[PDB]
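Reading through the structure tokens given below for one structure.
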Amino acid sequence: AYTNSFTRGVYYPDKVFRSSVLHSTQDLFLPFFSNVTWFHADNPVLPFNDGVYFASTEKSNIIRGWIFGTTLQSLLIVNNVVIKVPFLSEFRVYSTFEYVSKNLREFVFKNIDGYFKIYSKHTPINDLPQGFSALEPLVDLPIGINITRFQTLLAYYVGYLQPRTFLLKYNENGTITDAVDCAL
Amino acid sequence: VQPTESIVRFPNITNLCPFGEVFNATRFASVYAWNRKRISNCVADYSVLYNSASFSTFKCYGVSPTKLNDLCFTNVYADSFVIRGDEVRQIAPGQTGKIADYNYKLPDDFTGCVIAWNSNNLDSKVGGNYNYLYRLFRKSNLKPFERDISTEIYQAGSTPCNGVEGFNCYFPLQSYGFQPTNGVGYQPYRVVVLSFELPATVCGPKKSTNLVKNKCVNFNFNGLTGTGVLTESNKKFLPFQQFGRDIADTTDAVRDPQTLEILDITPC
Amino acid sequence: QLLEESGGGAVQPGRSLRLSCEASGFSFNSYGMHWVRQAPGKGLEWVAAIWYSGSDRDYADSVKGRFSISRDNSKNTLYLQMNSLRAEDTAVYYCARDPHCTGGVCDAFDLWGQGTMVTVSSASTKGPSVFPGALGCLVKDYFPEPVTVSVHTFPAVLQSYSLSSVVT
Amino acid sequence: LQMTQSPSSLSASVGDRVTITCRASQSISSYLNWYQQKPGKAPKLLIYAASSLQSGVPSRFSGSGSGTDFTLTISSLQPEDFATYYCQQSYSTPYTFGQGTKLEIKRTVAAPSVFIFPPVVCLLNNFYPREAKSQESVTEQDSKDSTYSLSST
Ligand SMILES: *[C@@H]1O[C@H](CO)[C@@H](O)[C@H](O)[C@H]1NC(C)=O
Ligand SMILES: *[C@@H]1O[C@H](CO)[C@@H](O)[C@H](O)[C@H]1NC(C)=O
Ligand SMILES: *[C@@H]1O[C@H](CO)[C@@H](O)[C@H](O)[C@H]1NC(C)=O
Ligand SMILES: *[C@@H]1O[C@H](CO)[C@@H](O)[C@H](O)[C@H]1NC(C)=O
């Protein structure tokens, strides 16, 4: 199933505060107006080339976490976060690292340069609007592995990041309000 | 306006770095499977390493060896392997050979240090020292920082082979024949390559001063220098951001890493 | 992963035997391979070794010029070819692997094998003659070891073999 | 080379320290390995390169020394640590082993029970320590109470 997002996916690409600058930036981004691949809730193993946009509207705590690996070392995230290096009800996911910490949860992952990155945001809504948010970095995980296929877990949406080139605008307070696409 | 004194504000970290576990190990790895280790969240004294008389090669490249106790570093590594005597000159950017083409290759924008010493009295047996190897034949060259542990059989001829060894099909590895009476030049030298990149966690042992404001002094917040008048700031940093710049693209707002507070830098 | 040895159990003095060692479950060609024997009730003793090149090998002081170690990296096997056996070449023979330095263990052979008894004597294969006591057994005049008895059991002794086992 | 291992006999109680010494005859380096052999099976690796524990061995065992003097030391025993201990040099070919230190269990003195079987076999059953009386044949430690057993013909 192929639906479309029309303006999403922008995240802060650097840890430098700015204000009132029209700044030019080249990284991995979600291409604007892209045929995202709306699934239905059953748990397909998926391709994972560069980084995956992951958006899920939600009512009652259905979405739990992800698995990341090659042959299925491998990576686990379970939602209180458990990270270590199927369905969950009871703990029946399977048969050297640790960490711990209406709705529209929107995640963006990456895996570059030995580090694993997560940018996050979740906002209210009443499918995918014209609204424009940004995703703060949430964690940085130095595990440095070969992730090429992921699989969601249960008790949503998937795009793909192409290497693109944007121009961004910060407000007075240092928050992104609009993004200009320069390679559409 | 002339400055008055200097200010240094490092983090409040005290423990020492695991450098004994890299330099003083009982036996290293051979060069085709070179070891690698991350160093993070510690206080690294490079003076005690540099001012030893043991090291017969110490060539830092992007950074000078004297001013290593002052900066702050991100992504420190340490790589340990064992090579010959006349092959230490290839652990450098833009060198060509066998150790630098099939075994261990350094990039061009390299920023680190290359340490070596003579370890003839620790790595050399009276018979034949058959436990340090190196790759001899490979189809292509390497990337930067790319390992290849694959003992598959090589094919130097037009005819194919299989998992057998014969005519014009070779076993790709080879051993050094270390020997306690080799001439100086075939003896085992023992290399450690540091590499770092210039959000920092590991840096040097400069004692932290205390913050003065509202006048023209020097300042050093995590290896970032200058002079300026540290006012009190109004900028609203989201808690992952640390530095801060303007359209003139110079540093103008900094988080003090000891006491979390936003400061402004107006130029003198 | 394990190392299983086949190979004979009994020969005349002055003949030949050919042992084997069939490794299974790892990369065979990247390790060195050794042979270590054990006279009955005595310490260990080193016999042969072969390495990567196929023409570099070593032997003991005694057996050098009589044995011939060779490998074969396709069938994952290691061979030993004993020729012109003497009386005191009787033992249990083991094959062991020593890695090369990649960070972990080095030149201490860590993985071992089963063991295949080799008996060198002029005797011929004979069954026993079990005599009852008055309580225990007197299993006498057999060849070669081993033999089980269904409580103590005593180790067998050579005769110019005969053991005994006594129930309490 | 010629490696010399001592003491040849030992008897200890559960919870002691033991010191095995294995002196070489010309200097080598950190090239020395320590093995354990439970009677019947294959040997097993404990310490390699004169000081490093092998992955799987507990941190109770620890060896040390270099040059010509080498020493293995257990901190406080367990009932599963009773065997023969060997030391091997890795420097010159041939690689010579040692002689072995047989590690026994200690208890109090018990009494033999003498039998005789007519046609002869004289059974000395269940005594400690092992002492004297056409050849003789003695067992190992009967590991429920660590007692010998002997015969003569
Ligand atoms: C989206 O799907 C339509 C369906 O025909 C296709 O024509 C179009 O090229 C696609 N556009 C993008 C940006 O994927
Ligand atoms: C990464 O995983 C893929 C699986 O599709 C594999 O083909 C590739 O060789 C792997 N890379 C490395 C360096 O192992
Ligand atoms: C900037 O922050 C101030 C906080 O004092 C807030 O009142 C204002 O609404 C923010 N600006 C915008 C455009 O939201
Ligand atoms: C290595 O060990 C020696 C003592 O044997 C010590 O003096 C030296 O500083 C150590 N090197 C380090 C810690 O880098």
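Numbering starts at 1 and runs along the chain as displayed.
How was it done? The header gives electron microscopy, 3.5 Å.
Just so it is clear, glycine is given a Cβ too, placed from its N, Cα and C backbone atoms.
So that you can see what the record holds, here are the features copied from Swiss-Prot:
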- A:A41 to V (Swiss-Prot position 67): In strain: Eta/B.1.525, Omicron/BA.1 (VARIANT)
- A:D42 to A (Swiss-Prot position 80): In strain: Beta/B.1.351 (VARIANT)
- A:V45 to A (Swiss-Prot position 83): In strain: Omicron/XBB.1.5, Omicron/EG.5.1 (VARIANT)
- A:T57 to I (Swiss-Prot position 95): In strain: Iota/B.1.526, Mu/B.1.621, B.1.1.318, Omicron/BA.1 (VARIANT)
- A:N79 to Q (Swiss-Prot position 121): Partial loss of biliverdin affinity (MUTAGEN)
- A:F91 to L (Swiss-Prot position 157): In strain: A23.1, Omicron/BA.2.75 (VARIANT)
- A:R105 to S (Swiss-Prot position 190): In strain: Gamma/P.1 (VARIANT)
- A:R105 to K (Swiss-Prot position 190): Partial loss of biliverdin affinity (MUTAGEN)
- A:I125 to V (Swiss-Prot position 210): In strain: Omicron/BA.2.75 (VARIANT)
- A:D127 to G (Swiss-Prot position 215): In strain: Beta/B.1.351 (VARIANT)
- A:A134 to V (Swiss-Prot position 222): In strain: 20A.EU1 (VARIANT)
- A:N146 to Q (Swiss-Prot position 234): Increased resistance to neutralizing antibodies (MUTAGEN)
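Structure with Swiss-Prot features highlighted.
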residue: A:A41; record: variant position; DSSP class: coil
residue: A:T57; record: variant position; DSSP class: strand
residue: A:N79; record: mutagenesis position; DSSP class: coil
residue: A:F91; record: variant position; DSSP class: coil
residue: A:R105; record: variant position; DSSP class: strand
residue: A:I125; record: variant position; DSSP class: coil
residue: A:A134; record: variant position; DSSP class: coil
residue: A:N146; record: mutagenesis position; DSSP class: coil
Entry from the recorded positions list A:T57, A:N146 having the most other CB atoms no farther than 10 A: A:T57
Inter-residue Cα distance where the pair is A:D127 (variant position) and A:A41 (variant position), in Å: 15
Straight-line CA separation, A:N126 and A:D127, 3 intervening residues not modelled, Å: 9
List of residues, in chain order, with Cβ under 8 A from that of A:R105 (variant position) and at least 6 apart: A:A55, A:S56, A:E58, A:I63, A:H122
Cβ contacts of A:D127 (variant position) (under 8 Å, same chain, 6 or more positions away): A:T3, A:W38, A:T57
Closest of A:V45, A:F91, A:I125, A:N146 to A:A134 (variant position), Cα positions, recorded positions only: A:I125
Cα separation of A:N79 and A:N80 (whole Å), the pair that brackets 3 residues absent from the deposited model: 6
Proximal to chain B - recorded positions among A:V45, A:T57, A:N79, A:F91, A:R105, A:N146, CB under 8 Å: none
Spatial neighbours, same chain, of A:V45 (variant position) - Cβ under 8 Å, 6+ residues apart: A:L72, A:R149, A:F150, A:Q151
Residue from A:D42, A:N79, A:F91, A:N146 whose C-alpha is spatially nearest that of A:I125 (variant position), among the recorded positions: A:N79
Where the model skips 14 residues between A:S101 and A:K102, distance between their Cα atoms in Å: 24
Close-lying recorded positions around ligand 2 among A:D42, A:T57, A:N79, A:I125, A:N146, where CB distance stays under 6 Å: A:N146
A:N79 (mutagenesis position), number of other Cβ atoms within 10 Å: 13
Per-residue Cβ crowding (10 Å cut-off), top of variant positions A:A41, A:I125, A:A134: A:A134
